[PDB]
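Here the structure comes first, spelled out in structure tokens, and everything after it is commentary.
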Amino acid sequence: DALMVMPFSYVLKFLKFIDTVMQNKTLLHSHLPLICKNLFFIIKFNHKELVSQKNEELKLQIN
Amino acid sequence: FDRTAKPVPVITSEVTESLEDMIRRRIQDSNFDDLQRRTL
Amino acid sequence: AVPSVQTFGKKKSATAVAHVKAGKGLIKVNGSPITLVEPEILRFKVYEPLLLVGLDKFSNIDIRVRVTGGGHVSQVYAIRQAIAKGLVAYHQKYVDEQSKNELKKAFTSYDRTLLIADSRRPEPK
Amino acid sequence: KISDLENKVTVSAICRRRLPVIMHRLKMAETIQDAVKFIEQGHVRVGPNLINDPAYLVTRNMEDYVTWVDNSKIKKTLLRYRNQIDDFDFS
Amino acid sequence: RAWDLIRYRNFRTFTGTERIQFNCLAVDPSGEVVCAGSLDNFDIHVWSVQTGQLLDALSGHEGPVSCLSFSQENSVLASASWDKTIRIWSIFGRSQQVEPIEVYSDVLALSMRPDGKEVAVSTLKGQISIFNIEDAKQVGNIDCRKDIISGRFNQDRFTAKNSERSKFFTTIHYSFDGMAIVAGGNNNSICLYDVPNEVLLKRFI
Amino acid sequence: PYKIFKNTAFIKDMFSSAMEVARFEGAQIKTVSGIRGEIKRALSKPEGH
Amino acid sequence: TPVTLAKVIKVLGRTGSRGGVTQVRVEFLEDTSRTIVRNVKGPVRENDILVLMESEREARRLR
Amino acid sequence: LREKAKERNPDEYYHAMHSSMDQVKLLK
Amino acid sequence: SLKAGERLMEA
Amino acid sequence: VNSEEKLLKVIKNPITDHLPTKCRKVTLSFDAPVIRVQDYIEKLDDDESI
Amino acid sequence: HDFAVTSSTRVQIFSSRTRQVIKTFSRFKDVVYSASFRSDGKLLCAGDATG
Amino acid sequence: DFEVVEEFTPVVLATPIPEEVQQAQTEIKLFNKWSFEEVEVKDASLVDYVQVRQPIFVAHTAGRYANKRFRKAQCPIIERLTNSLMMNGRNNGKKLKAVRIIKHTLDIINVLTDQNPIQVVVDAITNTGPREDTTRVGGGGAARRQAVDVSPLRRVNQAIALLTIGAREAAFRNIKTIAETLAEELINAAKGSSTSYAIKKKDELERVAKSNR
Amino acid sequence: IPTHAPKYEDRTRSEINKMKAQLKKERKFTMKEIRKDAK
Amino acid sequence: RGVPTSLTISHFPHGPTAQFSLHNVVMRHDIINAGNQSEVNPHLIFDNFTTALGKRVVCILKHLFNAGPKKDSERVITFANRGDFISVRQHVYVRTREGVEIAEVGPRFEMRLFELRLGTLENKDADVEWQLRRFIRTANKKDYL
Amino acid sequence: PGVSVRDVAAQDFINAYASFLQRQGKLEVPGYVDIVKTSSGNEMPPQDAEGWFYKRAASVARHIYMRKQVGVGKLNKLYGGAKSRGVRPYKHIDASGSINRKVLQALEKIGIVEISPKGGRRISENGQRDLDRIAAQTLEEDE
RNA sequence: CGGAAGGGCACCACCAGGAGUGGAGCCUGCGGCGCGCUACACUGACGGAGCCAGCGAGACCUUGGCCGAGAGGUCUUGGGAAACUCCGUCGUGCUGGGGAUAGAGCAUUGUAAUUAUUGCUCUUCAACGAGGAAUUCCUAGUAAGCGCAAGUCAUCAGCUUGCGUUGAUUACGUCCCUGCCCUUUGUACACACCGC
């Protein structure tokens, strides 16, 4: 529920934070399954608006 | 004259003290009837 | 003999016996015509099945209804239940089953409690 | 008990669990051979499906749910004597 | 009992208390609740899967539960029984609420749409009714008392036309388009009906 | 008695006032026939019933 | 005044909200991208429309 | 009688179910 | 005392 | 004693429910600055209560 | 088939085929002054003596 | 062009059925007087919540509209208006009186404004439904009003309640009757007159919401 | 606006009211006392 | 007229019905705003139930209550018997540094059985297992009758 | 084709038959028609004091004919509504047997009704013919 | 001994409403506390007309005829309720809502003290102008309205208990508050989840 609640502004903020962790690899390999579960659920939930949006920086972040 | 049925007993301080003393005894003993669960 | 068919409508405590036979096309309730039912507002609540299905079938069919029990609203609902049950029973028996199914579909698409009784049995929480 | 199993089981007990005895017990047919003949002609049923053999020890729940088959002339004259025929159910 | 099909083993042999004989079964779509409907008790027993002990004994029928199923989107369950009734239970979320629908005769088979909005119920007269759940209303029925090829028995005393031995359908299933219905009973026929036009498409002997 | 139901009777012409009936209420009473009873409550509207 | 419509996507259960007030994700009926976490009062279910007077703000908690 | 009417069991089939003033009396 | 979701959002 | 009406009515609280629709609600505060009552009533609107 | 007439604290509507008092409007206080139907034949207006 | 001929004898009945009844079997109306076509909700977000599609003769279907959560929304609108009308101590259980009052009200509405009485009713409900409401945050003691939106089922319920309460209050102790005062209220709410009880109440509620939004 | 005077603190009607109120209170009190003593 | 006087219990799979006359009712509403009942699975106490009738009554009331309570269950319902007039009370108790100390709460009323029918209460024709006899000679002296 | 007051409504037939008896005049109303309260539970004598007796005559005729024979006690039980005790609850009260007897005697004088064996007042043949005539008249009142 | 976290339930909670009590009058259980009933009118009052039930079966009830405004009495026979529906009068005035109180008269019942009671008629027209502080109960054939019957060992007779009739508004979610409870060794057996 705590992941379903938040709006898309905080969803985009979440993805920026996830990219920052991917830069900071050691935290990623510390907490790989929690990060992956939260990321896959947040994109499955807000999938429609995220593919409806257009943001090249978001494209590079997702890549 | 005579009556025909049991008179309904009025509660007084003496009988309610006797009753709460009975409950005090029962609880202090921890011996009171309950519907215990069926085994097996 | 004469082809006849008897049905029953039942509201809360209103029984409505309905005899249906072939005839000149008259719909009589308690010896009175159907255009003189009691509460004068639910007259259309009792015209409902006739105007739903049309008037030619009732032009072919004779109908006698007698009603006992229940108050005014309960009696009107029992009358309309008995009329719909009698008409679809006569059509099931002495004319085509395709018209039986067409009548059943029309009646149950308008209001299902025309045909089958709504016994509002209780329930606890 | 188990003594009821060693003594109370009888040919009379199983033959009273038989079907036409149950029909006469539930007062469907007045006589046992009339119950037999009704089962032959096929005017009874047990739950969903109907029964044709008299040698049929009916179970407890199913003797609770035994009745006449629908649209049979015997049930028609039942409801005619009670004056409660309802041809919407084509009784 | 509950079988795996990867290790091929029991997990939990659910039961009641008095060893009562279960006829019909139904499962939750998510796989957490298992309901079984007996015939000698007319109470839908409901077990939870992972714990194993029975959650509840859903009572409310009069006479034995004839079929159970779960509509798998809303996760509701229909229970059809010889009280000439269908009973749509919703069992999740503090409510425990009931929707009783009456029919004309004894019901004996049930199926729900793959979308989970309608319920076809084949009764004893031979009509297959189709109900809308959210209104508890009748979308419509299809007759079946004609297009059934019953057989004669060699030990009979009547004809195979005026015999009501197998004049109904004790088994229904939908299509996965929600558009067809297969019906099969004790008769010698398997009928394939189409629902929106309400007419049979095929009959196999 | 001047008005009777099943197992209950309204009795008159025995006392003079509701005060008297309240003084005697709860009474093992009996009749000539040999059936037992009790007077139960003073009736209000007549004076002694 | 220009009012806007919005269709309910998803009721958000298990949030800590004041009694009677429900928190609901809505989406703009005009533009199917934008989703906003608004608040409702009456009984609501999914996929019914709902009128918004201000679109910018989003309804947070109420303790 | 009240017990019997409570257990009527309404499927019983018995085969019997298939069935001036002085001037008026004399004429009848 | 906040709720999950809220504390996640402010962090 | 005219037996025509109850004159002093203890009513249900509050004043806001037993008050007109369009109104101006003021309180005498001694530390608050001085206004003019006639200019105040004339600067108020037409169908208001005070 | 009908016409209205003013009278002493009263408005009376008569029919034509029977020539009889069909309707009586007597909700007034003092004597009425005018009675006039509408073009749709449904509303009548009654000018009274109280303004 | 192409025609279908489905009646061959002129239908006559041995019991005389009147001409108004035969025009009803031509087309079901309301009270055999008001048609249900071209009666559309003039605003979205409230269709499938104010139901005027399935036709009805009198507003007395006693169906079970209280088991599940939105059978009130499946109910016809006039039946709901009559049910909410028969609401007092002295009035409990007089639905024939509610039906008579509503029939008389529809007559008066059509007489004043010739458009359609049910169209006036539906437009009145759609207009006088509130739009935003202030719940009461306790705040640990500081009871303040916080603005939230409102579900359309609640909008319909509150619109019907406001109209009926306004009419009943307007004819509690007054020379007008409930019928004509309710016609007055419905016409004013259809206009958005701001002289009616329901429009004033809705306006004040939305004003407080706009204030402390 | 016409001023009015409130009353605060028929003769034979007041007397019969006092008499019957006294009789009511007296009868009820003595019947209660008698019933309790009899029990 | 507002004073409860009768209470009939029926066990439902064709079980027995006990009709009690309950006299000396005192409610929590009658007493005071004192809070609320603790509603925990309560302990049971039955005093002076001797004969077969007492066994029937204690079994009926026992199975009206809930089965298998906790050991430290807090509220105890007492059913005292004193000459055919059983009396019930709710009591919470804590074990002190030395002993027990109870607080009386709940309702407070003396009931007394006067019928025990075999069938359920719909019938009014089922057999009677026990019937209070009022107009007998020893009516004011006989206990458990 | 031959109709009856079974086929004709209640109110319109009663009004038409009372107006017919009014224009006929041969009814012999009693002298006390404008003081009588028609019941003990009523509050005032009837409003239209000119022809309420004629309406009662028509209603009694229709009621007998829809039934077969009735006594004055049966008509009292029929017409007597409930009363208003005021402070107490309400209860049932019978009607005014004097007015019922005067109505039945006047109708027997006209000949619409007649005496009936087993005791009673039944409808007569000529009166039945007149009732069916006025029923056909109010059926074809729509010209 | 105390705290924390997770979870469930509740018209003793929230939310939305309804209907009462507390104001007047009458009645009635408690000694001021409490329960019922009628009112405060136009969704009504009053007058005609229409008519629809169920539970009940130990000198009496009666069908019918008579006279009497009514109340009633008289002579004969055997052992189908109200609210409601329609038409009409009244219209906002403590008015015709209301019927307390009082007077007069007519009849019945016991009986003999010009005794008490009941029912009817006419006249007189009080309080009551929608009920503060507070408080209670309630989620569907439910709240509320309306009558009918019976007193079948406890309780009841200006009352209890059954019975039918008319029949709704609003939640059907949430633990946010006020509480109450459960858990903090999966123990149980697959997949999955969690891991002091």
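Following Swiss-Prot, chain N shows residues 146-290, kept in their order.
Cβ atoms are placed via backbone N, Cα and C, with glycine included.
Here the residue is the original one, but Swiss-Prot notes a mutagenesis experiment at this spot, N:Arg201 to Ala: No effect on RNA binding. Shown in sequence order, N:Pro161, N:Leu261, N:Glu274, N:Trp275 are the residues of the chain, 6+ apart in sequence, with a C-beta less than 8 angstroms from the C-beta of N:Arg201 (mutagenesis position).
DSSP gives N:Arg220 (mutagenesis position) a strand state. The Cβ of N:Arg220 (mutagenesis position) has 19 other Cβ atoms within 10 Å, all protein chains considered. Record note (Swiss-Prot) on the mutagenesis of N:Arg220 to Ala: Loss of RNA binding.
Per Swiss-Prot, mutagenesis N:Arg253 to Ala is noted as: Loss of RNA binding. Close to N:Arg253 (mutagenesis position) in the fold, though at least 6 residues off in sequence, lie N:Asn169, N:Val170, N:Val171, N:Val233, N:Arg234, each with a CB less than 8 Å from its CB. According to DSSP, N:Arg253 (mutagenesis position) sits within a strand segment.
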Helix, strand or coil at N:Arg201 (mutagenesis position) [DSSP, three-state]: helix
